[PDB]
Amino acid sequence: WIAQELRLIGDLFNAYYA
Amino acid sequence: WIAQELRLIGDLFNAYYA
Amino acid sequence: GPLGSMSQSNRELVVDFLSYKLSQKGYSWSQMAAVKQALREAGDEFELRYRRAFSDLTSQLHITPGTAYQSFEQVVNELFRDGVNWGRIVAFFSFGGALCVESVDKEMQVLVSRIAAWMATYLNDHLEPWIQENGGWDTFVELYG
Amino acid sequence: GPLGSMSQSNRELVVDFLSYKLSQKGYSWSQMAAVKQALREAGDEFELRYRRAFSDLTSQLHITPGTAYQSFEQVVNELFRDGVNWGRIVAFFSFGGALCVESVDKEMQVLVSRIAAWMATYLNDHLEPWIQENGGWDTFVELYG
């Protein structure tokens, strides 16, 4: 749900910069 | 000089909003 | 007192404005100023790039004062259930910002200070050990600043 | 101490980020947050509209640590010689921001904290009586927010 989608984009974002 | 120009634009700015 | 508070408030207004102007040129007032700025920018970037997804998930937020804590905690617990990383931390802040905005939108302004408290507590108790093991906020600035 | 400071720094990061997100939607964390935001925006607006003039006057700034105080005071004294108004106050902040940026540019970083001090003192001693007679910072927010 909300949490899973938030997690997905957090990880996408993390991979790009970190 | 610097101060006179600063004053001018401060006043222009003041007139627009206040 | 009123006189001191007035003096101190004026100093803080000066510092705030100077910190902002410095940041616009790529400088910082202090390390703490640099961390705030990095987080604001990362939050903007996160919310901009993932605008569709972020709007979607927050549109499913249907908070009441009675259910706000459970909503916050359940989302944050799932966010970090299988790990902490800087992107998830940015997502955590962005989520809290969204909750606060929605609260005010719905005339539940009292929730804003409560959400801030819940966030600070979670950060101090659950995120700080990872943060300190991974180079601190100084490392976040290096990566997302 | 380190433990308290860590806790408090985390609370302030939360508050800063939430204040920012609220402001992006036209809300404020507090009146103080609203004043900071109004001043930042007015400073941006001032520097944007009068970009040519502002760049010109600040390009004539040739500061050294030994002459910085006299440069600051002489400019600010002339700015307010024949009156105080909100626009001149915004110009005062913008001027201080420009001085700070130029200081760092020229490897005179020590001047930043000094300029902030000079500004806070001038604000408290010379501008506050006018400000209080003219509706306070709350009135500035109403006019320039």
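Numbering starts at 1 and runs along the chain as displayed.
From the backbone N, Cα and C atoms, a Cβ is placed for every residue, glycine too.
Taken from Swiss-Prot as is:
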type	residues	note
MUTAGEN	D:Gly87 to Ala (Swiss-Prot position 138)	No heterodimerization with BAX
MUTAGEN	D:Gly97 to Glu (Swiss-Prot position 148)	No heterodimerization with BAX
- [ ] Provide the three-state secondary structure of D:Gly97 (mutagenesis position) computed with DSSP.
- [x] helix
Open item on the list: Can you tell me how many other Cβ atoms are located within 10 Å of the Cβ belonging to D:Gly87 (mutagenesis position)?
Closed with: 23
- [ ] Compile a sequence-ordered list of residues in the same chain as D:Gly97 (mutagenesis position), six or more apart from it, whose Cβ lies below 8 A from its Cβ; state 'none' when nothing qualifies.
- [x] D:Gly43
